[PDB]
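Step one of this worksheet: look at the structure below.
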Number of protein chains: 2
Amino acid sequence: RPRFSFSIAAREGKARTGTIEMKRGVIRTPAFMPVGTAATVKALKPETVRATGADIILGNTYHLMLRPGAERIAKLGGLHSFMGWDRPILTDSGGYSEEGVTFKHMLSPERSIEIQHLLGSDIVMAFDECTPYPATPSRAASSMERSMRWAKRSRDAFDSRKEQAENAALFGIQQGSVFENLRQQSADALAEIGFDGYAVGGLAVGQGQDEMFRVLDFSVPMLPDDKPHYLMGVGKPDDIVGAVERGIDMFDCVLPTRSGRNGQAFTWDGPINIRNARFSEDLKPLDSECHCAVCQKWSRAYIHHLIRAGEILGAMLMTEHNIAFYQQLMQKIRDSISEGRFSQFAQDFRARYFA
Amino acid sequence: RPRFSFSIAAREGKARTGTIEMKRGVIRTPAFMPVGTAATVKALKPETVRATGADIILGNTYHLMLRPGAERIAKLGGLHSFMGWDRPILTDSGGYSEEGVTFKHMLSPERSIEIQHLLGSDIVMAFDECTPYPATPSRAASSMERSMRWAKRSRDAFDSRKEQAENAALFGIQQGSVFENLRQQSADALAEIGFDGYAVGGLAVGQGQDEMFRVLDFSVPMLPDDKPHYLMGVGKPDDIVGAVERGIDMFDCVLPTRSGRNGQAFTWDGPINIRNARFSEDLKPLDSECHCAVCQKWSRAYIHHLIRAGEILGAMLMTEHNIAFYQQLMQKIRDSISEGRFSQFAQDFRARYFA
Ligand SMILES: Nc1nc2[nH]cnc2c(=O)[nH]1
Ligand SMILES: Nc1nc2[nH]cnc2c(=O)[nH]1
Ligand SMILES: [Zn+2]
Ligand SMILES: [Zn+2]
């Protein structure tokens, strides 16, 4: 199988659908990656993550390097073996002095790539220094500047590890805050280095949806058309639909998992908090149309009771439903783009979801 | 199918193995009932409970009557439907004035049986007033005395509800503390009323194993030989082996579940706390011989990490392993009795387990 083969099967406006072929399997795009914080996707066995339709999951470099440690995970066979997920895994770089960052532990592009190496990540993220939003132009470009030099440093460390280069992929991360000119300069630096894919960094904090989207309107066309576009740490179902509309191919977010445990469930008619007393005797499944295991078996009232009682089965069922919903959302986006009816889909989606 | 048909397939000394046939399925005896506190067996889907080998689970009257309430559960279709377990369910009576108990809510034999009725329990427990250990003879028999009058009251309320009597079973509960004479008098009162099965109450608090066992040595032969014998709230794997040796057929306990979440795992070479740093790099499954899903897939080191990190997947895996172990223990006891080699089994078991 290939190391990293991105093919675009269909397009509609700025949106694309297609595949990323890797040694450990294929990734259908647009793709949602469940976040497996601490070598587990909160409350789900990997078999269940797969059942919901996920093709790839995300692991965090910072978290695992501290616990149980990178070299330990390496000695026990690598992250795939350790947690029981044999499909691709993308690791963030740990990022979210010119030499790197010291913390109360040391991180730099070189250490970051060797740690992700030790973890056995399939998709590696370049080490970066996130540009806190907001702002200042000659500040954001300073921050952006180091990032770009760090991307070069990550590229070189990765390529030196030929085991890594032959079997894994390296993604660069675009910074610039909300400055069109800082974003552009980052786009050029990154494409000048050359990466397997390009991420849009810095948009996952503060910025309402309108700001985020306006920044995507000019950022994403700056990226090489022929490589995957990954929007880091986004988002809500309507954020995803809007970002795909602006050319994004990959997503991660803690939303479905975290807000699941908190009692929030995502539905086609919008999110609901299952703790609300209105669900006390509701026999309907969480969502009238979800094909998930949970909605085939349990009612809102049962899940209402488990969550209010702080029962772990509750968190389990809510998280499985929410990841299933996100995956179902990605499948509908994929199908509608391939079929050339994604703009209709986005419209219909918003009407209902916001209704 | 029958309402309640107990058959004894084989015996060895005081021990028996056989079946209890009920409308919703068959119960293999000696039987371990996972405790499904709050309409869930902590951290497990019912399908997983079934996978481990459980034939019946236990629900608590006191807990569910307060949340989400008995009449509500009745309106939503009954406990089986509500929680997604279609096999038998035994409900405790809520027990653990002459008219009943008031609490900061009202409970009496009549209310207890109607609540278990509303829940749709398969096996109903008579309402009792547990004889706190220790003791005083003319006190324990006072407490025992009310219990016996309450058992009569439970018998009558149950039989008046003909929907209940035609489809469910009623168990009486033997009290007496550690007094051989109070136990005997309770045995006679109960058998004079007549129940489908007989429980040994009051032995699940304080009493070390030796005391518990000496009390079983004279209590259990007092019970009708031809009905099931249920030891309430027991216990550790070695407690179960010892009680079966003294004629017990049914068990419940929070041990496998609760101590699972706390990081304790049961093995054939004894319990272990997976949090211990000695498991940090242990690639072995939790138990070298367990046939459970968990031990087929994950290592001690992975589960070590999840539990120390407070990850829900950890509690899930540990609870599934522990319930699987208990069920595997019951199967080995059943097979060895049928095969007439249970005393050898008990011996071999103790050597290893305590080794
Ligand atoms: N490494 C990294 N991770 C993120 N997660 C969300 N935003 C970012 C970012 O800009 N960089
Ligand atoms: N109802 C009841 N439940 C118990 N659980 C443990 N012991 C007892 C008992 O004596 N009565
Ligand atoms: Zn669902
Ligand atoms: Zn096991």
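We number chain B the way Swiss-Prot does; in order, the residues shown are 11-106, 118-125, 133-383.
Determined by X-ray crystallography, 1.8 Å, according to the entry header.
Using N, Cα and C of the backbone, Cβ positions are placed for all residues, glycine too.
Among the features that Swiss-Prot reports, active site, proton acceptor is placed at B:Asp102. Long-range neighbours of B:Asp102 (active site, proton acceptor) (same chain, six or more residues apart, CB within less than 8 Å of its CB): B:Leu68, B:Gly69, B:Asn70, B:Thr71, B:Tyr72, B:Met153, B:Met260.
The active site, nucleophile annotation in Swiss-Prot covers B:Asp280 and rests on sequence analysis. A C-beta separation below 8 Å, combined with a sequence spacing of at least six in one chain, links B:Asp280 (mutagenesis position) to B:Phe42, B:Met43, B:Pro44, B:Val45, B:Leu68, B:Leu100, B:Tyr258, B:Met260, B:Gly261, B:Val262.
Sequence annotations record features per position, and here Swiss-Prot assigns substrate binding site to B:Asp102, B:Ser103, B:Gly104, B:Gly105, B:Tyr106, B:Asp156, B:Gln203, B:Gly230. DSSP classifies B:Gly104 (substrate binding site) as coil under the three-state reduction.
Sequence-distant contacts (6 or more apart, same chain, Cβ under 8 Å) of B:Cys323 (Zn(2+) binding site) comprise B:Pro313, B:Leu314, B:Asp315, B:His349, B:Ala352. Taken from Swiss-Prot, the feature Zn(2+) binding site covers B:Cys318, B:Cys320, B:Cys323, B:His349, and the record attributes it to experimental evidence.
One mutagenesis experiment catalogued in Swiss-Prot, B:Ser103 to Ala, is accompanied by this note: Strongly reduces activity. Applying an 8 A CB threshold to same-chain residues 6+ apart, the list for B:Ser103 (mutagenesis position) reads B:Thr71, B:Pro137, B:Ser140, B:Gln144, B:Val152, B:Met153, B:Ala154, B:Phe155, B:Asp156, B:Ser182, B:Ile201.
For B:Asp156 to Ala, Swiss-Prot lists a mutagenesis experiment annotated as follows: Abolishes catalytic activity. DSSP classifies B:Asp156 (mutagenesis position) as coil under the three-state reduction.
Under the three-state DSSP scheme, B:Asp280 (mutagenesis position) falls in the strand class. For the mutagenesis experiment B:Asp280 to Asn, the note given by Swiss-Prot reads: Abolishes catalytic activity.
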C-alpha spacing of B:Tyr106 (substrate binding site) relative to B:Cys320 (Zn(2+) binding site), in angstrom: 33
Largest tally of Cβ atoms lying within 10 Å of a Cβ, found at which of the binding-site residues B:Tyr106, B:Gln203, B:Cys320: B:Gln203
Cα separation of B:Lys125 and B:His133 (whole Å), the pair that brackets 7 residues absent from the deposited model: 6
Sequence-ordered binding-site residues from B:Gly104, B:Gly230, B:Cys323 with Cβ under 6 Å of an atom of ligand 4: B:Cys323
Residues close to Zn(2+) site centre defined by B:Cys318, B:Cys320, B:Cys323, B:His349, Cβ within 8 Å: B:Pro313, B:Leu314, B:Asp315, B:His319, B:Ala321, B:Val322, B:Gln324, B:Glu348, B:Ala352, B:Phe353
Entry from the binding-site residues list B:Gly104, B:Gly105, B:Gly230 having the most other CB atoms no farther than 10 A: B:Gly230
Secondary structure at B:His349 (Zn(2+) binding site), reduced by DSSP to three states: helix
